[PDB]
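Notes follow the structure.
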Amino acid sequence: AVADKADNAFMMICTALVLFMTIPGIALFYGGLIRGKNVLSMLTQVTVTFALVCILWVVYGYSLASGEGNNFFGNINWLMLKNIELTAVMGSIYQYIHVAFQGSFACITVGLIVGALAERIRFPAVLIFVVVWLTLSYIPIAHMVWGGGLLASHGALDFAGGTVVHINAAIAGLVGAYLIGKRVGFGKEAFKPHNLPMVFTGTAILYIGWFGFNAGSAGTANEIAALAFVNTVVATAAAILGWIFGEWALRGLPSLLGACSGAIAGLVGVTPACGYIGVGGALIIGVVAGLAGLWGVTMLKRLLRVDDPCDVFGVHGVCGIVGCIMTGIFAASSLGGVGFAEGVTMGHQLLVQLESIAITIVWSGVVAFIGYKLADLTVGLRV
Amino acid sequence: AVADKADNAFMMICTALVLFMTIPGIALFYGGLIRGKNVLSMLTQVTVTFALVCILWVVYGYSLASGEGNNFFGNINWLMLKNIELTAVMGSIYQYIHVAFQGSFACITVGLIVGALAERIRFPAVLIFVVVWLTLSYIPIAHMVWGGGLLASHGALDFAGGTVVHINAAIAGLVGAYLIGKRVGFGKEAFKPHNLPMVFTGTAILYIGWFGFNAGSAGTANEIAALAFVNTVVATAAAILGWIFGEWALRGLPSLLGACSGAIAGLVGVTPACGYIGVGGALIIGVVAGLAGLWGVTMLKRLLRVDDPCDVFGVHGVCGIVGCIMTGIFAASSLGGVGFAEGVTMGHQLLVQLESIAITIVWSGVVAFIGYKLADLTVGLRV
Amino acid sequence: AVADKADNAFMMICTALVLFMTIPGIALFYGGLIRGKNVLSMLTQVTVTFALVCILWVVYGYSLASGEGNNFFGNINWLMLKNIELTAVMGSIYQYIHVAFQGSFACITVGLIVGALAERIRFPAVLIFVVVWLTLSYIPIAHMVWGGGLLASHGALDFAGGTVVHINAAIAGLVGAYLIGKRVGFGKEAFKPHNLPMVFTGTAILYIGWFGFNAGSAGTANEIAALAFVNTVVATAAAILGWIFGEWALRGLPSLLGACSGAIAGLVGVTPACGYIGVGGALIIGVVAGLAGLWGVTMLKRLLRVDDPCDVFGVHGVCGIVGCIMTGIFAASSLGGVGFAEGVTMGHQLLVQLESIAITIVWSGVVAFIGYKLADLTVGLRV
C-alpha cells in the first residue's frame, strides 16, 4: 500500500523507545540487582548479545519471524532484507520500520534473559545460548503470534507480547537459573540498597520505552495506540499500588524495589491486553498483576531463599501469564474491551489464551534447555 | 472532528517525554540533592505518588480538570473516562491522548513536590496530601487555566503551565517546607558534591522531557509547537548562561548546581511563554529567569541557611512568577510575540498575569495547608 | 512550500533525541572516563558550552551555516532568526524545526570536544575556544556540507555528519590534547572500572539519540529515514561485534569499554553513510568501523600510553574517516546503495570523500589551533 508518514514517524520513535528499553533500560535495571563485581560483565554481555540479536534479526530473524511460511516459522526469502524494496509498505509504514520495530522486541526479550543470567554464565556460552534460543524459540513464537502462525491462527490475543516477550523470556531465564548455579557471597543474600537507585532508573527507562513497546504495537498512531498508551499508564500505576499495598500489608511497609517491581508487573500484565481492553480493565489487570507479581517473587524466595536478579523472571512469568489470561476476559465489550473475534466467546478465548501460554512455556523451556546444554557441552555454561 | 495521525503521534511521544520528566527525571534530580539515607524513601514516594496521580487522573482528575463545568472545576461525566468514545477527538488528536498528556502534567507537578519533601514526610501522609492537593488545587487550577475556567476566561496567558505546574507546585512545596521541619545532620549543611552528577542527569532528563511538555502544549506538530520547541532550547540556554554569569560574579566561579539550576530556571520561565513569544523574547526571559532564580535561591538560603532540596521551589516559584509576568510583555508582536487577545493591551495582560499568579499562589497555598494539616491530624506529617 | 505535520513531529522528536545525546548523553559518557575529581567541572563545562552553542546558533550560527552565501559560509540575513516567518517551510517541515535540529548537531559536536577536554582546560578558556571553533570551523564546515557549500557542490556524500560532526570534532579534540597537557595521577593510568557503568549509560543515550541524529537527517519520516534507522541499528551492532571480536583476539577477552567503543565506532562510521547504503553495506561498514576504531585507540595508546578521555577522538576521527570513505563505496547500487550523483563513478566519489575528509581535518585543525591559542594568550588554556 502507501506509507503514512505520521505512522512512519510514530513507529520509528516507538522503535527507538523499545531499543531504549534494552540499551540502557534493562542493563541499568539488572545493574542495580547484581553485585558490583559482576556489573561490568553483565553490561558487556547485554551489549554484545544486543548487537548479536540486531544482526541475527536482519540476517534471518525478520524473514523467519514475519515472512509467510507455516504455523511455526516464516521463510528465508527476506534474508538480509533481500527482496524488500525500501518503499515496500507493511501495514501503514515502510516495511523497513516494521523490521526495526520487531527487531527491538527481540532485543529486549533477550536482554531480559541475559541481564539476569550474565553474571553466572560464560561469555562464549551466552552467545551460543542467544543464537539457539533466539533462532528456535523467539523467532518461532514471534511467528506464531505476530507472523500469522499457530497462535494467531487460533485467535490468541496478545497485543504487545505477553507470550512472545515476557513468558518466553521468563521461562528461558528460569530454566537458566535452574541449570546454572550461583554461589551467593556472604552478606550478599539481599539486594544491596545502595544500588537500588539504579534499579529505579532502569525501571523508569523500561517504563518510558514501554510506551513505544505497547502503543507502537498498534502499528499506527491511531485510537488503538492511544488506548494502549493510556492503558499502559493506568495498568502500571495500578500495579505499583497493588504491589505496594500487598507489600505494606505483608511487610508493614512499602519498599522501592516493591514499587519498581509493581511497575514492571503492571507493564508486563498489560502488555498482551493494552490494545484490547478498556481503562477500567487496565486498572483491574494492573492491580491483579501487581499482587500476582508480589505473590510470584514471594514464592521464588521460598525456592531460592535469597534475592537474585532471576527473581525478575517471576514477575515477567507470573504477570505475563496473568496478563494473557486476563486479556481473554477484559477484551469483552461488556467490560469495555474491543471484542472477541467472530464466533468467539469469553470461555473459548480464555482456553485459547491458556493454550498460547502453555505452548510458549513448553516451547521456550525446551529450546532454552537445548540452548544451555549445547553451550555447556561446547564451551561450558557456568562461570 | 477528525484526528490527525501526525498530531496523535507527536502528542503520544510528547506525553511519554513528559512522563519521563517524573519517571525518572525529577526522582534523579532530587536524588542528587538529598542525603543517601533518604534516597530510597524518596524514590519510593515519588513512584507511588506518581502511580496514585495516574489513577486519580483517569478516575476523576481528567473529568474535573477538562470537563466543562464552572470557573473552578469541570464535571464528573468522564469518570474513568466513561462516555469518551475511543475515536473521540479533542483538538486534532484522539481524546485519549489528551487525557494521557494532561495526566503527565499532573504527574510531574506532584513529582516536583514529593521529590523534595518525601524525605521529611511520612509515607501515609504524602499519599493523603497528594489526594487532597491534586484534587483541590491541581485539578481546579488546571481547569481554570486549561479547562476554560476562571483564568482562561480572563485571558491569562500560560502556554505550558507557569501557573498550573510550577507556581502551583512551588507554593505547595514551600508550605510543606514551612510546616514540616527537617533536622540537618552535622556535615550535611551543603549538597554533597559526589551526588551532583545525579542532579545533572535528572536536570538533563527534565530538559529533554520538557520539549514534550512545552512543544506538546501546542496540541499539534505545527508552527507553534516548533516555536515552543525553539524557545525552550533558547530560554534554557540563556538561563544557564544568566545563572552561571550571576553566580560567577557573585561567587567568583560557576558551579554544576548553578548550571543545572539555570537550566531549570529557563525551562520554568519559558513554560508559560514558549508558544506566545519570539526567540528574542525567549532569550531575554531566559536570562532574566536565570538571574531571578539565582536571586530566589540566594534569598531562600538566608531563610534556611542550609542547602535543601526544597530550594528547588525557589526556582520554580520565582521563575514561574517571572515567566508568567514576562509572558504578558513578550507576547506582544512589537516584541516578536503572537499577540494579545482581542481588545487586550500589554498593561491589561500584565494585570491578568499578576491576577493568575496571585490566585494560583493563594489557592495552592491554602489547599496545600489543608492537605498537610489533614495528613498531620490523621496519620502525622513529620518522619 | 507546505509543512507536513508528520515530518514536523518526526523532526521535533529527532531534535529532542539529538539534544539528549549531549544532555546528558555525552556528559555521562565522559563522566565515566574521567577521574571523579574532575567530573563536576566537566559537567559544568559541557552544560554551559551547550547553552553557549544553543545561543550562538540562533544568534548567527544558523544564518551563517544554512543561509545562502558562498562556498564557505552563508549570510547574516537570519540573525536571531529574523526574516523567518514562523510558518516558513524548509523541506517539508517548519524552518524553525530545521533551526532546532541543526542546532542540536552543533551541540553534540561541541559536547564531544568539551566533554573530553574540560578537565584540562580553564573554564573561561573553553568558552573562548567554543566561540572561535563553533564560529569558524563548525559553521563553515556545516555550510560546506549541508548548506550548499564547497563540499556539497563537489558531491561529497555525508548523510548525517561524518565530517561536520565526527571528523570535525575529533581533530579539534586531538589538537586540544596535543596543546593541553594533563598530569596523570599515580594509579589513574587506566580508566577506573567502577565508573564504567556511566560510560555504558552515556553510550546507550548516545545510541538512542543517534536515531534522531541519523534518521532525522532525512528531514522527513520517509523510506530514507527508515533506511537510516535500520542501518544505524545494524552498523552499531556490527561494530560492537567487530570491536569485541578484535579485542577478544587481541586481549583474550571482551570488555565493557570495548563493547561501548564498538557501538560508538559503528554509530560514527555509519553516520555519513546511513541514508545512502543498503543494510548489507551497513553491516560491513559497522564491522570495519569497529575494527578500525579498535586499531585507532590502540594506536593512540602507543602515543599517550595511558587511558584518556581524548581516546574518544581516536574513534570519532578514525571511524569518521572510515565511514566517509566507505560511503563512497557502499552508496553504489551494485552494493545495495542509493546511487551516485549524475556522471559520478565510484572512483570519483571516493576522491571526493577523501577531499572532504582532508578539508575538514585541515580546516578544523587550523581553527581549533587558533581557538586554543587565542584562549591561551587571553586567559590561559591549562588548568
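Swiss-Prot numbering applies to chain C: residues 25-407, in that order.
Method reported for this entry: X-ray crystallography, 1.9 Å.
Yeah, the Cβs are placed from backbone N, Cα and C, and that goes for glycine too.
For C:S241 (mutagenesis position), the number of other Cβ atoms no farther than 10 Å from its own Cβ, over all displayed protein chains, is 23. Positions annotated as NH4(+) binding site by Swiss-Prot: C:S241.
In the three-state DSSP reading, C:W170 (mutagenesis position) counts as helix. For C:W170 to L, Swiss-Prot lists a mutagenesis experiment annotated as follows: 5-fold increase in transport activity with methylammonium as substrate.
A helical conformation is recorded for C:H190 (mutagenesis position) in the three-state DSSP classification. The Cβ neighbour count for C:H190 (mutagenesis position), using a 10 Å radius over every protein chain in view, is 32. Experimental mutagenesis is annotated in Swiss-Prot for C:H190 to T, with the remark: Loss of transport activity with methylammonium as substrate. Cannot form GlnK-AmtB complex after ammonium shock.
According to Swiss-Prot, the mutagenesis experiment C:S241 to A carries the annotation: 4-fold increase in transport activity with methylammonium as substrate. Shows 80% inhibition by thallium. A coil conformation is recorded for C:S241 (mutagenesis position) in the three-state DSSP classification, outside any helix or strand.
For the recorded site, C:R406 (mutagenesis position), the DSSP three-state label reads strand. Every protein chain considered, the tally of other Cβ atoms within 10 Å of the Cβ of C:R406 (mutagenesis position) stands at 12. Experimental mutagenesis at this site is recorded by Swiss-Prot as C:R406 to A, annotated: Almost loss of activity.
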CB neighbours of C:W170 (mutagenesis position) within 10 A?
21
Out of C:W170, C:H190, C:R406, the mutagenesis positions in the record, which is closest to C:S241 (mutagenesis position) when you go by Cα distance?
C:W170
Cα distance, C:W170 (mutagenesis position) to C:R406 (mutagenesis position), nearest Å?
34
Return only the integer: C-alpha distance in Å from C:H190 (mutagenesis position) to C:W170 (mutagenesis position).
14
